[PDB]
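Peer 1: Take a look at the following structure, please.
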Amino acid sequence: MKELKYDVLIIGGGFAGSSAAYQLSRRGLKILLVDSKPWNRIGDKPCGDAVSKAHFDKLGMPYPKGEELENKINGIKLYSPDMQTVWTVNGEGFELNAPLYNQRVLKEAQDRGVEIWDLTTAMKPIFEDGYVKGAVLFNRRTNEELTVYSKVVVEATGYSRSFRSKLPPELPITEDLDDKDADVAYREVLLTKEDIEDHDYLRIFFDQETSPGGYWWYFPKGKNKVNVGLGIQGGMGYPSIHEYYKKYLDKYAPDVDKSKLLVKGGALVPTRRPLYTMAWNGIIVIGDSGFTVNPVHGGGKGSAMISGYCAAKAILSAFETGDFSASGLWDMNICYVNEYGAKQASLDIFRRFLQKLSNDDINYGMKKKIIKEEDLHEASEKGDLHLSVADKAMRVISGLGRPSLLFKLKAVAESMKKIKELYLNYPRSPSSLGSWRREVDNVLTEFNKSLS
Ligand SMILES: Cc1cc2c(cc1C)N(C[C@H](O)[C@H](O)[C@H](O)COP(=O)(O)OP(=O)(O)OC[C@H]1O[C@@H](n3cnc4c(N)ncnc43)[C@H](O)[C@@H]1O)c1[nH]c(=O)[nH]c(=O)c1N2
Ligand SMILES: CC(C)=CCC/C(C)=C/CC/C(C)=C/CC/C(C)=C/COP(=O)(O)OP(=O)(O)O
């Protein structure tokens, strides 16, 4: 078959893959990006389409404009199980036309010298001499089966992780996902009968009965269009998520016109710390494939762009040293962990605590204001549950006269603090990965027991 040689092969053109291509463009490298979907459908995976504005600023990513920006977000209203207490969190964000923006990022990267092949699937990984040296592609637009060699393969295949899963199981880069470390999520976009009240605000409904292990959401895409859906924890034996959706839709979205359905569908969402290493010999993994999703609220498009940035940084370093080993690509880990990874690890622990709380716990916690918005902002943005804040909440929880998991909040804050410092001390070399990883596991397995 035909053989082509590139510097970098990016597999997957999602938020992760497109950002990696964008950040790498116009810097002396020959890049090829492939995606199984046709160009017009790239980036249409079922999503809430809600991304923070802060993510676009930090990475120097182009703002969504025109048709790419369906609705400006100014904050989030989150509700209690009994709908009695409503917290409001202010902050600017965007309700996106995800495929439209995703395709502009691709188009711009293409204008910057990056070659993009749509309708192309990476079938078989080229693994020779202990290294990832490319992949076998199938371009069904030209019906070709090409062999593409590369110094670095960027794995950005989403939750399916279809490429790296076909690699030898001895590679740390083939770490799989535990069922309970993921949520299944489903959403629909409908037009509403009446105009949406406070359409510049997102709505999040916490309820362990209507969405166990997750939550419901009401994300307005305009004055009369809303993205409504839910997420539940996998590997728990819960019935189909569409059963939960069909049963409790009217509670969280009574205003929607069910005869004006636009899109529908669902997918898997990783809710854990990232891969213990996101880089190995001749390969870097980003996006959902590298578990870059926020463990608490499930947002992963912002952190996918971040992983793409760090992937671009590490690859440029690898070429300047001519070293494409795990050691030569190790900056991928150091960069991402400092940017979002260390936060994920801390929120991984906090997630496990939240998922086991009862509706009575959440109702009491929100009504009695165990934390204020000042520390809530500090939480899901820095991953820090300050010990002074936990103490302030525990004094309120002390007023509870019934048994509850809330009484372990201080111990949770200490475990979060512990694993946070552990990730900030991420191994400087691949030869320390095994030792560090087992220490992380010990922290987690210990914590799982402390919640009982
Ligand atoms: C229902 C629901 C709701 C939400 C969310 C998820 C889900 C399922 N998320 C998470 C967010 O959707 C997700 O984390 C990001 O899209 C991750 O971007 P990726 O590019 O890694 O994935 P993505 O799946 O988009 O990328 C995979 C791409 O690679 C291609 N591909 C795969 N295998 C291939 C192969 N072998 N060869 C070629 N191409 C291949 C696929 O065709 C696809 O284009 C979210 N996030 C957020 O920030 N806020 C939100 O509101 C939500 N809400
Ligand atoms: C539904 C699933 C699976 C995930 C949803 C993921 C979420 C909640 C995304 C929300 C992103 C968004 C539009 C946030 C806007 C509101 C907000 C609190 C933004 C916080 O970001 P910053 O802009 O940094 O906040 P500040 O600058 O105000 O501190």
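Per the header: X-ray crystallography, 2.6 Å.
Note that Cβ sites are derived from N, Cα and C of the backbone, with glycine treated the same way.
When I checked Swiss-Prot for this same protein, it listed these features:
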- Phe15, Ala16, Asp35, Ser36, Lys45, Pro46, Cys47, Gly48, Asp49, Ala50, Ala122, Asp288, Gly300, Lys301: FAD binding site (BINDING)
- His55, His297, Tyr340: 2,3-bis-O-phytanyl-sn-glycerol 1-phospholipid binding site (BINDING)
- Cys47 to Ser: Seems to be able to reduce only one double bond of GGGP (MUTAGEN)
- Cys47 to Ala or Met: Almost loss of catalytic activity (MUTAGEN)
- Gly91 to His: Halts the reduction of GGPP at H(2)GGPP (MUTAGEN)
- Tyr215 to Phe or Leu: Moderate decrease in catalytic activity (MUTAGEN)
- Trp217 to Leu: Large decrease in catalytic activity (MUTAGEN)
- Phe219 to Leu: Slight decrease in catalytic activity (MUTAGEN)
- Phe219 to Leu: Halts the reduction of GGPP at H(4)GGPP (MUTAGEN)
Peer 1: Provide, as an integer number of angstrom, the distance between the C-alpha atoms of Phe15 (FAD binding site) and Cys47 (mutagenesis position).
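Peer 2: The separation of the Cα atoms works out to 12 Å.
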Peer 1: Check the Cα-Cα distances from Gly91 (mutagenesis position) to the binding-site residues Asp35, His55, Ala122, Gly300, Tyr340 and tell me which is shortest.
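Peer 2: Of the binding-site residues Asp35, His55, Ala122, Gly300, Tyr340, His55 has its Cα closest to that of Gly91 (mutagenesis position).
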Peer 1: Rounded to the nearest angstrom, how far is the Cα of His55 (2,3-bis-O-phytanyl-sn-glycerol 1-phospholipid binding site) from the Cα of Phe219 (mutagenesis position)?
Peer 2: 19
Peer 1: By CA-CA distance, flag whichever of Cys47, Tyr215, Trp217 among the mutagenesis positions is nearest to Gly300 (FAD binding site).
Peer 2: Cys47
Peer 1: Got a sec? Which of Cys47, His55, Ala122, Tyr340, the recorded positions, have CB under 6 Å of any ligand 1 atom?
Peer 2: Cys47, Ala122
Peer 1: Any idea which of the recorded positions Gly91, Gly300 has the thinnest Cβ neighbourhood at 10 Å?
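Peer 2: Checked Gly91, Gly300; of these recorded positions, fewest Cβ neighbours within 10 Å: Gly91.
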Peer 1: If you count the C-beta atoms lying within 10 Å of each candidate's C-beta, which of the binding-site residues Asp35, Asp49 ends up with the smallest number?
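Peer 2: Comparing Cβ neighbour counts within 10 Å for the binding-site residues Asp35, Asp49 gives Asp49.
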Peer 1: As a check: which entries in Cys47, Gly91, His297, the recorded positions, place their Cβ less than 6 Å from an atom of ligand 2?
Peer 2: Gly91, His297
Peer 1: Taking Cα atoms as reference points, rank the binding-site residues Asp35, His55, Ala122, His297, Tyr340 by distance from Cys47 (mutagenesis position) and give the first.
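Peer 2: Out of the listed candidates, the nearest Cα belongs to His297.
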Peer 1: I'd like the Cβ neighbour count for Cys47 (mutagenesis position), meaning other Cβ atoms within 10 Å of its Cβ, all protein chains included.
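Peer 2: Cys47 (mutagenesis position): 24 neighbouring Cβ atoms within 10 Å.
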